[PDB]
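Okay, structure first, notes after.
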There are 2 protein chains.
Amino acid sequence: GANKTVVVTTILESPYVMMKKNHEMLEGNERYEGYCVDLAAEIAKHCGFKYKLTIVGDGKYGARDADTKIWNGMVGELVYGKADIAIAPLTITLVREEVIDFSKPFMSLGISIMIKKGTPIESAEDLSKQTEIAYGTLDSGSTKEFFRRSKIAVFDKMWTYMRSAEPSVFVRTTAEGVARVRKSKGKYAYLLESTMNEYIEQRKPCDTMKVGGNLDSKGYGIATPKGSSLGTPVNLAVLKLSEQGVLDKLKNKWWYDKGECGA
Amino acid sequence: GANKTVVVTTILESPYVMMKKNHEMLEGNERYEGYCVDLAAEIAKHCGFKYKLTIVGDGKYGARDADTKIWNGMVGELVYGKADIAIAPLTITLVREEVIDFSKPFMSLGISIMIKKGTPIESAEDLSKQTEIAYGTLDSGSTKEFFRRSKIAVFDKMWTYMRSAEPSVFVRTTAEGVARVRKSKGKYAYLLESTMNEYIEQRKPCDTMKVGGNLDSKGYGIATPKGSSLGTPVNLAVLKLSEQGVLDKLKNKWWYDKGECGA
Ligand SMILES: NC(=O)c1c(NC(=O)Cn2cc(CO)c(C(F)(F)F)n2)sc2c1CCCC2
Ligand SMILES: N[C@@H](CCC(=O)O)C(=O)O
Ligand SMILES: N[C@@H](CCC(=O)O)C(=O)O
Ligand SMILES: [Li+]
Ligand SMILES: [Li+]
């Protein structure tokens, strides 16, 4: 039928989507800012749709419960028909690809290590061979699943430690992991995507650092319910935006034009 | 109907597909080796098909003629029904995505600069601001199209020079560009994908180098004719291989276990 206003699910994750400081003064899409707010506007312009930004109710990316088989997060909003499209730093994974459609990637990333400056850790192997510095991941996301599923010795060692560590090493939001790095005096390291790590490294108080090579190599895609008619035009818009350099412009806008820690 | 032997189109490009030194002694798929030969075997195993490797007749990646609208290269073999799948370092681009299907990417890359060691060039901006050192790209590929289409000032300057330079700066194969870098005493620089650049930098005679940041950020996908029933299983196999670390293993096998230029 006729075109309808598209419900966009997204997540508060800096610098992809952030509440504007003065958001209580504002209405609708204007409340938010960030890389994915700008991306949404570009994809909607190129595909010719009107849209409403909504923040995922449960604050999660999307995982399936092993007992109930119910999807949560942004993936769940798509699967159950609550949103029409997810425009967020949503990692392309096998499990997710089987239940939703993804565009080609709009940004690349890998899992990485964040430390408080001066922590004596340079690698995942170093984490795995000691115990004084605790380490963990986000819940309900792809980084947790990476460790849980890994058959690679160093990552399996790390998961075996993380799943049983007390107190819990897992966090509900990225911001919580960063806060824990910052407040734990070098005794917590956080495993998170390179894109988020690199953003935070250039924010005040400039007390974190990315160390080591990335652990994997993957990407974020725009997600639609399986078989949706938005899938094909959204995919072509991501490739056009990539080829026009708009994705690179946006990355510079929100990472390194935002840098507060000098050159 | 019943499963049939799958015709794979690919291209001789090191270290993705190479003739084994003793290939005249060998038959069929056994003649070839490389990252994409190993990838083909893995994708065929995971998808349950038998296959035949074939080298693209015309030795091209795939471009459309602006007059005739005919596709050449591996893209053409897919479009015209001569091959069932392309398993090669085939860049995901808008123009191509409109006519064939691509898996999610199996490797990431960007356009990059190769120099003979000691050449006084550190960047694309440096190339663009001088004339003593000639520079060019491969024909019938995505790097040429990147420059031809760019509205970015430095890249448009470079294309304006390249399209009219005499003698021609363009090459028919990667190997030809490398040979030209090596033989031109620092007076030719070659624009090529980072993956190929980094491979060649670790091969004897160890006289080339990658300089500068990548110019773009993209990926290679496995390609199938539009609407083919191999598309979905091939895409899931690429994601499973990525998540199992097989893609990373293969990259180390063919890049850095193959390195001849020391540590
Ligand atoms: N900008 C990108 O990240 C990008 C790419 N990024 C990647 O290829 C990174 N990446 C690697 C993998 C393998 O795991 C993935 C995947 F598979 F997760 F999709 N993304 S491919 C590509 C683009 C832009 C549009 C053209 C094609
Ligand atoms: N991008 C991740 C969330 C962050 C993480 O797991 O580190 C996902 O899509 O699940
Ligand atoms: N990967 C390229 C060929 C190499 C290049 O253009 O530098 C293509 O798919 O056209
Ligand atoms: Li999917
Ligand atoms: Li396509």
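Residue positions begin at 1 at the first shown residue.
Recorded method for this deposit: X-ray crystallography, 1.4 Å.
A Cβ is built for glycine as well, from the same backbone N, Cα and C atoms used for every other residue.
Among the features that Swiss-Prot reports, L-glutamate binding site is placed at A:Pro89, A:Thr91, A:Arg96, A:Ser142, A:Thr143, A:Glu193, with the record citing experimental evidence. Listed in sequence order, A:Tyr61, A:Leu109, A:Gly141, A:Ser142, A:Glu193, A:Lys218, A:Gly219, A:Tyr220 are the same-chain residues at least 6 apart in sequence whose CB falls under 8 Å from the CB of A:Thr91 (L-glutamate binding site).
A:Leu94 to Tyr (Swiss-Prot position 504) appears in Swiss-Prot as a published mutagenesis result, with the remark: Promotes dimerization. Strongly reduced desensitization. DSSP assigns A:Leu94 (mutagenesis position) to a helix.
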A:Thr143 (L-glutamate binding site) versus A:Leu94 (mutagenesis position) - Cα distance in angstrom: 13
Recorded positions satisfying Cβ distance under 8 Å to any chain B Cβ, from A:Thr91, A:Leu94, A:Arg96, A:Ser142, A:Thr143, A:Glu193: A:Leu94
Fewest other C-beta atoms within 10 angstroms, as judged across A:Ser142, A:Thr143, which are the binding-site residues: A:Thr143
In sequence order, those recorded positions of A:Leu94, A:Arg96, A:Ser142 whose CB lies under 6 Å from ligand 2: A:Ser142
Non-site residues, in chain order, whose CB comes within 8 A of the mean position of the CB atoms of A:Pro89, A:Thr91, A:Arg96, A:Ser142, A:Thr143, A:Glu193 at L-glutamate: A:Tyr61, A:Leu90, A:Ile92, A:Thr93, A:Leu109, A:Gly141, A:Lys218, A:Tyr220
For A:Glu193 (L-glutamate binding site), the three-state class that DSSP assigns: strand
CB contacts for A:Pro89 (L-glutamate binding site) [other CB atoms within 10 A, all chains]: 26
Cβ neighbours of A:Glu193 (L-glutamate binding site) where a neighbour is any other Cβ within 10 Å: 25
